[PDB]
Every structure is written in C-alpha cells, then in structure tokens.
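Each remark here refers to the structure printed beneath this line.
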Amino acid sequence: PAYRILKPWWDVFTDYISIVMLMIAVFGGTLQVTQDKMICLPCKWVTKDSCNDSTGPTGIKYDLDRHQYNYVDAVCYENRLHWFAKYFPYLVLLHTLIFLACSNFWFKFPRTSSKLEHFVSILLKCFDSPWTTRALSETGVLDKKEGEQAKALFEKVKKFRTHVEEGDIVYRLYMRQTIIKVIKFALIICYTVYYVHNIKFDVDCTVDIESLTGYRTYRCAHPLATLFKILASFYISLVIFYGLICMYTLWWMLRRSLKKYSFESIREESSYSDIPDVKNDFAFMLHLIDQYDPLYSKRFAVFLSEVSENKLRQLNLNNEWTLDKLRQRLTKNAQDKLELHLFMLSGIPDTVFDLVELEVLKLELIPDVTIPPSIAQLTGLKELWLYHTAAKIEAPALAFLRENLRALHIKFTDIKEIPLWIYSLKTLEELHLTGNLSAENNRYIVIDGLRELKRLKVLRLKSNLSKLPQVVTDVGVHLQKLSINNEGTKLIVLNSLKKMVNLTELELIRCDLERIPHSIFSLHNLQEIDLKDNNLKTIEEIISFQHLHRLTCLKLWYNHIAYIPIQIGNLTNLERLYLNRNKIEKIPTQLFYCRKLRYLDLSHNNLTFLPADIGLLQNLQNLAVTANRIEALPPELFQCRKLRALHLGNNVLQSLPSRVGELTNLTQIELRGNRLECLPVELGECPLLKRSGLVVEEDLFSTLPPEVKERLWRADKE
Amino acid sequence: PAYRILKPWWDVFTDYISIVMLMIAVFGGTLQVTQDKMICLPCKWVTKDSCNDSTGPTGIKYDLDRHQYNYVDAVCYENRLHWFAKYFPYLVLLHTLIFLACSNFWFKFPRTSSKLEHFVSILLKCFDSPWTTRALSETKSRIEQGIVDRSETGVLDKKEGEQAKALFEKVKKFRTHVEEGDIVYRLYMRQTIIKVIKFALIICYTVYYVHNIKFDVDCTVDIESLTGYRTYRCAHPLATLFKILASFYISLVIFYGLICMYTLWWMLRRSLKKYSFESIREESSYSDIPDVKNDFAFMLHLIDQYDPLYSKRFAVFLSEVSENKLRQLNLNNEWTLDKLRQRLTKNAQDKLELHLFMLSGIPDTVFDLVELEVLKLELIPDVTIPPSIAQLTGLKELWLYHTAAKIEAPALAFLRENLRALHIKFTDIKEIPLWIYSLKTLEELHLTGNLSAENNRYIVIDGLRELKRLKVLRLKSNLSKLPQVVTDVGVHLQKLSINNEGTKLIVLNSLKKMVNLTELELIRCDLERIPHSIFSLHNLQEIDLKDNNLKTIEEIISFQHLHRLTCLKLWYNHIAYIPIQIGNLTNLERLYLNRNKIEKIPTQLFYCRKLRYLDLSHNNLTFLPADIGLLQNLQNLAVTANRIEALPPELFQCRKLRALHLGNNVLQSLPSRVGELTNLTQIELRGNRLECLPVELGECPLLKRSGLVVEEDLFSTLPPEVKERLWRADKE
C-alpha cells in the first residue's frame, strides 16, 4: 500500500528482528514439545546429596524397569530442571508478541489510524499534484479544472492543519510505545542474562522418590540443553540489537523535540516566508516522513503556504481572463475613451496591464484589491473607477498615480470603503463621489483631505448632503465645475457658495431647493446653471442673472415652474435654455428677445401656441415642444433659417404648414403621435432630411409623393 | 475491506485477544492430543487407600510388564485424571469459537448484513463526493431594512451536480428505510450481552477448577485381577504447562472481561439510539439536520468512535440547507443563457420581460441578460437579490409577486440608482421588503394587497415620503380611508390609481392637495356618488370612475373647472341617463359610458366637437340622434349590445370614422352610405338581424376581411369581386 513511508529504517529493522525472534521461538517451541527429554540414571553411592562418581568391566545393574526410569525422568524434569531451560521458547514467543503489539499498537488503534491514513492520503495527493512540480520548477497556462483541484487541495490542507494541530495523540502513542519497548528490553536482557547459565546438559536431582524406585538421587542428561543455550545466546544478541535500535529511537524522539517542525529551510530555499511552524502531532508526522524522505515534506510545504495560494488564484484568473478575451471585451464609453470594465472578479488579472491602450479602468466589486506596481505599464491610464472596491496601494503605485491620474470615481456603501491615499494625489482634476457620507457628531470628517487636490477642477458629489461642507467650500477656490446630486434630500447653502468665484458650471440636481438661492448670483464667472428636479415653482429670481455676464446655458427643467417671468428677456447672453417638464402654459413674448438663443427646449409643458415673435430667433438650432397642446405652428416659425431639429411629437397638430421645406438646415424632425391628416409635398425639398431623420407614422408617410419618398430613401440609404 | 470503520478499539482488542486465546487453544489441543500421558508406578505400602511414601540401594521390583504399565496408566488417565486437565484446550477452543461467532453474526446474518453493507456503501460514496469540503469551507438601521451581508458563489459541473442530487435522493431513501428497523442495534446488543455473560461464567468456573491440574496424582482404580496392586502414584508431565496455559488464559479472559465491561458501560451510558449532531451545527451553523432515530444513530455512533470525519461528510449530505444550495446550483446549470433568452418575451409595453414562476430561487444567470427590462418574480421563496443584479443595466421594473426578497448593499445601491417601477403584491405586510423606501429614483409604485390593520394602520407606508421621485401610485388595498401619507406624497404625484375591489372609499376632504395630478382612477370604490374633491384638481386630464355604482352623474357640471379634461371614463356603472350638462365640456376627446343603464342620448352631447371616442356599448339605446354626424373627428364609435334597429344617414358624415362596432344589435338593414366612410378599417356586425350585406360595403379602400367581423351567412351575400378583394387585402 502506502504505509511503507511511515516506517523509518529502525521500524523496518525491528520488524525483521522480531520476525527472526519469532522464528527462533517457534523452533525452540517445537523442539521443547517434540523432544523435551531428561535421561536420569540412579546413583548408587551418594555423598552429601550428590553422586560420588566412584575379570573385565561389567555393566551396573539398577533393577529398574523402563517405566520406573520414565517416572524418575518425569519427576526430575518437573522438579529439578530449571524453569528457564524448559520455558525459554514460550518466554521468547511472549516477548516477541508483545514487541509486535508495541510496534503496531498505533497502526491498529483507530483514533490514530484515522489520523495516519488521512495524513498519508493528503501527502500522496500533494506529492502527485501537477501544481507542485510546476511551482517548484518555476521557483504559463494551466487547466481551469486543475486550478480548482489545487484550490480544493489548499482548503483540504487548511482543514487538516486545523484538525491535527490539536491532536497531541500520535506523538504520545509513539513515545509510549518506544518507552515500553525500552523498559521491556531492559527487563528481558536482565533476567535472560541472569538465568541463561542454568541451561546445563548434566543435571542432578534428589527428588525423594524411594518408596517407588529405591534410589535417593539421580544423575540426568538434558540433551537439548546445548541447542537451547545456543538459541538463548542468539536471542540475547537479537534483543540487544532491538534494544539498541529502540534506545536510538527514544533518544531521537527526546532530542529533536518533534512537537514543533521549523519548516524554514525550504521556505528559505524557495523563498516562501509565509510557511509557519507546524505544531504538535503535525510536526511529528512531518518528522517521520522526513526520516523516510524530505521530498514529501517539500511538496507539502507549498500547499501549506499562503503566498502560493495567491499565486494559484492569479494563475487561475489569467487562465480565466486572458489577454485575447480582455481585448475582445474592450469597449468604448460615451466619452470617446477606451475603457475596460471588471465586475465581480476575485482579483485584478495580471494581464490587464499588458493592454497599454487603456485609458479608463473600472473595478467594480473586486474584493481586497492591492494596486499592483504593474500599473506603471498603463502609461495612458487617466481614469480609475473604484465601485464598491476599496484599493490598498503601494508606494510605487501611489507615486505613479500622483502624476498620471486625472479623474477618480468613487462609489462607496460606507465611509471605510473610501481609500485614504486618493487624497494624496496632486495631479487629480476630477473627483466623483457617489455614496451617503453624512455622519452624526462627526459630519464631514472623512473628506477633510479634500483640500489636498490642488489640481482639482471637476468635483461632483452625490452624497445625501444636508449642507454644503466647509471643506468643500475651502477646496472650491480652485474649482471650475461643481455638481451636487442629493437624490431629493434638501441642501442648505446659507452663504457657503460665493467663495467659488472661479466656478464656471454649477449643478444642483435633486437638491430640493424649492427656491433659487441668492448665493448663485455671486458666481460671476458661472457659464452654465443646471437646477434639474429642485421643485422650483417661482423663478422670478432670474432677473439677478444679469450679474452673471458669462451665463450662456440655463437648465431649469424638471421643476414645477408655473410661468416664465418676462424678466427672462434681460438674459441676453442665453444660448441654451432648457425648460421642459414644467407647468408652463404660455410663452411670454419677452422670451424672444434672447436673440443669441440656439437651443430652446420647452417639452412636456402646458403650452398651446407659439407667439409670432419666434421668427426673431435667427440663431435657433433646436426646438423641442414635445408633449404639448400646440394646435398649429405659426408660419413665423419658418423664419428660423438654420433650425436643424424639430421635436413636435405627441402634440395635437392638425396640419403641417407647407413652409417646412424652407428649413434647409433641418436634419431631424419628429412628428409621431400627432393627429396629422396629410403630409406636405414641401417636405421633399430639405437637402439634409433623411427617412431616419423624419419621424412619422408609416401609414401617414405613405401619403407622401413617390418621388419625394424615393428621394428620401435614396438619401437615407446613402 | 471498508468494514474497519465499524469496529471500535475495544472490538479490535477483543478480536486480537480472541486470536491469542484460539492460538493457545490449538497449542494446548495438539499438546493434549500428542502427549496425553500419565506415568504410573504401583505403591507397595498403602495407608488409608493411599500411598505411604516410606550393601547400597537397589531398585524396587514390581514384576509388571510394559503392557501392564500401559494398561494401568490408561485406566488412571481415564478415571482419576481431572476432567478439566483432560479437556481444558477443547473448552478453550469452544469458548473462542463461540466468541468469534458472536462477533461475526451481525456480518454473516443477511438481514443485518444487507443494512450494514448499504450503509457503508452510501457512507463511502458520500465520503468521496466533493460537495462536502465546499460546504465546510463556505462558513440597527441596516438589519431592519432587508439589507443582508455578502455571500460568495461558485460554478460547479452539471454532471457532478446531478450526481449530488441523486446522492441526496438516495440518502433520503436510505434514511427512510433504516429509521424503522432497529435490527442491527438489537443484534449488536445481544452479541455484547452474550459475550459478557459468557466471560463471567468461564472466569468463575475456570478459576474454581484450575487447582486440579496437579503433576502428582494418586489413583486407586481397582484393577487387582490384572496387576496385583491396589493403588498407584502417577506423574502428569503436561500438568505444569497446562497450568501455565490455564493461568495465561484466565489473565487473557480477565482483560477481555474488563474490556467488555467498559464496552457495555459505554453502550448503556451513551444512549446511542439517537444521534445528537449538536456540536457540528452549533459551530458551523447548519441547523437543518434533524436528530436521527433508531438503527441509523447506532452506526453513526460507531463511526464517531472510529472517525468523526465521516460523521461530518454524511451530515453535510443529510442537511436541507445544503440540498437547497445544490438545488440552486442545478437550477443555475439548467437555466442557461440560451434557455432564458428563448424564455424572454415582450409585455404589452414592448419591453423585454422575464416572468419567473415557482422556482426555488432567482437563477444566478438571469443577470447575464443585458437586454432584460422587466423582472417578474412570482412565488419564489426566501430569496436574496445578489450584487450581480448590477449587470442588468437596462432593468427598469421589478415585480415581486408574493415574494419577500432581501437585498445586499451593492444591489440596493444599484436599484436605488436605476429601478424605475416596483410591483409589490402581498398577502402579508411582512412580505413587503423594507428597503423599497430607499429607492430614491423610483417613479411608479404598485401596491397590491390589503395593508390596513387595527390600531397600526398606514404605518408601513410611512416610508413613502422618502420616495421623492414617485409619480404613479396604484393602491389596490381595500382602503376604507385614503391614508394621510398618500395625501402628503401626492403633491408631486402625476397619477393616482385606487382599486378597493368592492370596499367603500371615503376621500373625506383629503384629495385637494395633489394639484400636480393628471390621471385619477377610482375603480370599484363603491362611491355611488362623485366626490367633490376631484374638481379641485385643476391639472387633471383623465378621470376614471369604473365600478363606482354611479346612479346620477349630474356632478359633471363641475368638470368645467378642469380646463384640460380630455378623457373621462364612466363605464361599468348604473348610470340611468346622460345629463345635458355634458355639452359644457367642449375639451373632451374620449368619452366612455358603456356597461350602463343609458336609454337615450341627449342632443347636447353632440356639442363636444372635439370628441374622438364615444363608446356606448351594452346599453338600452334604441336610436341615434341626428347630431351624431356633427362630431367630425369621431374615430371609434361602439354601440355594441343595444337596440339600434337602424343607423341615421347623417352618421356617415363622420368620414374619418376608422372603426365601428355595431354588433349584437337589432339592425334591420345596413345603410347604403357605409361606403362614404373612406377610413373605415374595422367594423363589427355579428349578432344583428341583417339579411343581406350591402354592395357598398366593399368600396372602402382600407377595409379588409380581418376588419369585417360578421357571420358567414351574411358574409356570403357580398359580390364575388368584393369577396376576392377583401381576401387579397387580408393576405397583403
């Protein structure tokens, strides 16, 4: 089987010694059974209960028959022959049996037999493991299944180490076996040496049988005495060898202190400092194997180490996410940037850094990531997204990011999930925070390091804030763009916003303002204002926007704005005006004094008509009145020569005015959902219009002339 | 083979001691067979029927032959040698053989042999199954909001998953088979009791009789006619060795008896008819392992004495948590991405839909479908929303039908950022997840199921105020009064829909604050009267009052306040008549009055020239006023199930009347002006008292056979040109 490896040289020697001892026991026993004779002749002249030893010679006549001789031989054997000379083979058999019991007690004892078989099974599967030879040769692609096997093997070795290190049972069994062997060898050597001299050939008995034989004493020969003395001396030699071997084993056990196995030699040779010392009953079996072979312990150490487990995980990951699969999976975001999205992986594959074309890296739900120093290979990396993925960084990686990272996106479920090293970056221009960070009695404590971003320009917060933090006010002295998305939670300004005089784009989305704060007018460099979803109802404060001489875009959409103040005519610099999803029912004529206007979106309002002053907007380029009650478009609308789009969908339009063809810059027109009976023939004289550009019901489109329809199909096809 | 697991250490010790005792039995037996001697010499001087024991020495002459000595020694061996000395090895052989038979009966007896081999086979195949190590390795505001901690997942082979499923099934069957027997345990108990009583008997008698093995024996056998002597003194040369063997045997049996006493003490103190399993599950948290009944706890106790490792490798397969987890893995393997994509359908709103019904859980691979739009979950129990749901970028609606689902922080954040609609249907308040009030981008909430309770009403929905982006709120909960939170949150609601399914709803001045509302629905509210709070909603456009048991709808005069009221459904009521005040609502476009008790149509109804839909199905109308042709924009006119015997010719002035429904009427004959309606597309005519269809019916440019719903007897009257044209139009 496989138990030949748990036997050291000394156990093998003792096994063979016990076999030889058992052989001489059986030989002596069969002799003592089949011959076992004394031959006793009476002595006629007796001196002090001893034989006096005092025409040719004639034989002496004792007048004894065969049966009287048999009786005296039996009596003198029973009484005067020494018990050693008679029972030597049975003593030898008993001693060899109890020696074999001491040897195999731990093999037959189930409590330790289970441990030994488990240990040998695990060691066997580690020795033949394909990853062992690979890892020791390396000092590269593998099967996924074999990697799963190796991971299961690491878990198995973890369980084995947990179960065994508390044992202290196999070691105690071996120690007690060897102690018993030593004491028994000492005792048997003692008594056997003391008594081997009583195996004499010639014996004398004075057995007091004279009423049965007439003679007092007898002189007897024990023919098997010399063979038995030879066998006994051979046995004392064998027991001496057995005892020397057992004393060596006892000294080895008492010397090495095998409750602790250092294991550090291989951990230094193969450079695995994460190979700790194994404890009692786990050190011992390793020592026994080391006696058989250190190679098995070498193959076991790699599965016992922690760093090798990490390398195995990395190799499985590289097998799972190769360079080809990653490059094929590479996509582009909406920002015309090359980005890679890693979602729910055990770690960062080491092959992602061989794609030097990357610019944005997204790490979402990747547990316990360490930012490898290999990120230096990503020369062109500009944005790193850490979504529910806290990153532990090293000094080289931190130094690289301090000079190569321009935008950082952090989405966290908890304060602790925010890396603390991200603030130390100095070239960082964009910080995107997405998560609730409000705290009680320690509000705005985590992000105090925000001031350290001296190059910061874009700061977007989506953080359930109830007031603009003071640290943000300090860091805003160098900001260009601000974006706060409280998700409906009210935000308080209270004169904490005017310090960002360099701010040029301010967004207060879902901040529940309920009224435009006066602090917005103190940002004279502001160029875009986005106040989406703030429950605004009165926007008469826009008269103060004349202070902002550089205001070009106004997004007041997604509010409950009931009316457009006529004071909106004073915002002469407006080019984009977004007002959709509001309660506006009519368009004041003052709104058309903003001649520079280019984007005018008034969708999803309660409008019914367009004032004729819409022809004043020569720079109109987009017009969205989607989902309105616009009965008919005034012909003055077509005075907007460069109108490049028209969103009239979901209206109550009766007939499309025929002047639609004059819009030669018209590229996209939407008309779906209208009660439009007929289509104009002048729709066919828009050079840039295609069938995709025109949005209208197919059955209504069937009303257009075949020439116009064919021309539109030809333009849309190519 | 694999039976070594059964025997504890005392069993092995007894087996080895029995081997030793059998060895000494065979040794003593061959000694007694091959030597078996008494060496006897006559006693010349005899005192009290016994030996007296009283020019150099000379031998004593008895004048006996060798054969006379053989005879006397044979007789003295037969008679005066103690029976114990003669038959001790045979008694030892008998006792050791019966000890071995007692040990091995439960293995050789087929009734218990089959049970033992079945248990060992199943235990071995559950030891070799790899699911065990994986199971072993698997190991405030946040708690009360359905937020659960992260749990890891893996991928397992389909073949090994099926093997583990079959192994769970086989272990179930075997436990059922074994729970009733209690035969192996009884046989083992009887074997141990026999062993102990036999030990007691043999120790007692052997120790009593061992003193009769003497070397020197006196026999007075009464053979004087054959030898001339009365008494003899004999030597038994095997007596001392037999005494050594006998005392060695009593020492061995003392060891055997102490071992068996300890074994019986253990088997009585332990109470091993039931298996506890408390430590493994109390540490590793797998409480779905019930205690074990008879004949299946005894074998596990044996295993525990041998090795607890097998006990755990079996406990994992006997647990129910593990079975459900393996079921999850098998369901993951079964519902492959191709299967789910083939299962994907599109709901009425042209959205890709996945409706899961009666599954043990949400398959982990439903979240690899990037095109999924609506996820419907019905009758899926004790399920967790995994963080992998964040891959469903296009997911907009989540339907939780009788499903209480817990969520994790990543999935909760993703849904809070992405989820638009939520359908909650519950028979219990606790089945409503409490994390649904933290979805701050939610826009459309459908509450289905009774929610009100005594002394604690309208407190679970106290969290609706946190849904700051809610627009569509559907309340189908048998409300006896509109909850205060609904009034508070309705300031930004754009559509409120209530379905009391027969319960009377009292608005009681709680509806005039939702000035942003544009659609109001009160279905089966049993109002029996239009509440005056509706007319204060100056932004309303659609008002539905279905199944309110309305009788008089003269309240519609106040609808002139609503300056954008386009659709107004009053269907499924007891409305006896249409008040003439319905003409003041010139902005009406859709008007529904079907399933009512209307008998006549006022002429003032045709002052609404913006009307486009006029459905009067299932009424007692008998004629149509001539002003019906004034509504130039009417497009759908259904008068199904009425008493319209004839249609006015002015009705065909509505040239854009796309569809008609004149079925189930008493129409005597179809007017010839039916061809004037150029835009007619779908006209229903089944159920009328018509005889012949008009020829002018076929001149409609767009009407097809699909749009001409009529009986075949009437349809047979069309000219064959008309029939062929309709068939061709239906084909194309």
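What you see of chain A is 15-68, 92-176, 230-808, where the numbers are those given in Swiss-Prot.
The backbone N, Cα and C atoms fix where each Cβ goes, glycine too.
Annotation note: A:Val40 (mutagenesis position) sits in a helical segment as assigned by DSSP. Around A:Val40 (mutagenesis position), taking its Cβ as the centre, 14 other Cβ atoms fall within 10 Å, counting all chains. According to Swiss-Prot, the mutagenesis experiment A:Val40 to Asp carries the annotation: Abolishes activity in hypotonic solution.
A simple way to gauge crowding: the CB of A:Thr44 (mutagenesis position) has 11 other CB atoms within 10 angstroms, across all the protein chains here. Where Swiss-Prot documents A:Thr44 to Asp as a mutagenesis experiment, the accompanying text is: Abolishes activity in hypotonic solution.
Quoted from Swiss-Prot, the note attached to the mutagenesis of A:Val47 to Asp states: Abolishes activity in hypotonic solution. Counting only residues at least six positions away in the same chain, no Cβ atom sits under 8 Å from the Cβ of A:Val47 (mutagenesis position).
Among the mutagenesis entries in Swiss-Prot is A:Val47 to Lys or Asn, noted as: Impairs activity in hypotonic solution.
Neighbour density for A:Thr48 (mutagenesis position): within 10 A of its CB lie 11 other CB atoms from the protein chains shown. According to Swiss-Prot, the mutagenesis experiment A:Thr48 to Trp, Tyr, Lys or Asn carries the annotation: Impairs activity in hypotonic solution.
Neighbours of A:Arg103 (mutagenesis position), defined as other CB atoms within 10 A of its CB across all chains, total 9. Quoting Swiss-Prot on the mutagenesis of A:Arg103 to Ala: No effect on anion channel activity. Impairs channel selectivity, so that the channel is also permeable to Na(+) ions.
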Mind pulling out which mutagenesis positions among A:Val40, A:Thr44, A:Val47, A:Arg103 sit under 8 Å from chain B, Cβ to Cβ?
A:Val47, A:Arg103
Pairwise CA distance, A:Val40 (mutagenesis position) versus A:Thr48 (mutagenesis position), rounded so that it is a whole Å:
12
Sorry to bug you, but what's the C-alpha spacing from A:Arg103 (mutagenesis position) to A:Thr48 (mutagenesis position), rounded to the closest Å?
20
Pairwise Cα distance for A:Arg103 (mutagenesis position)/A:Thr44 (mutagenesis position) [Å, integer]:
25
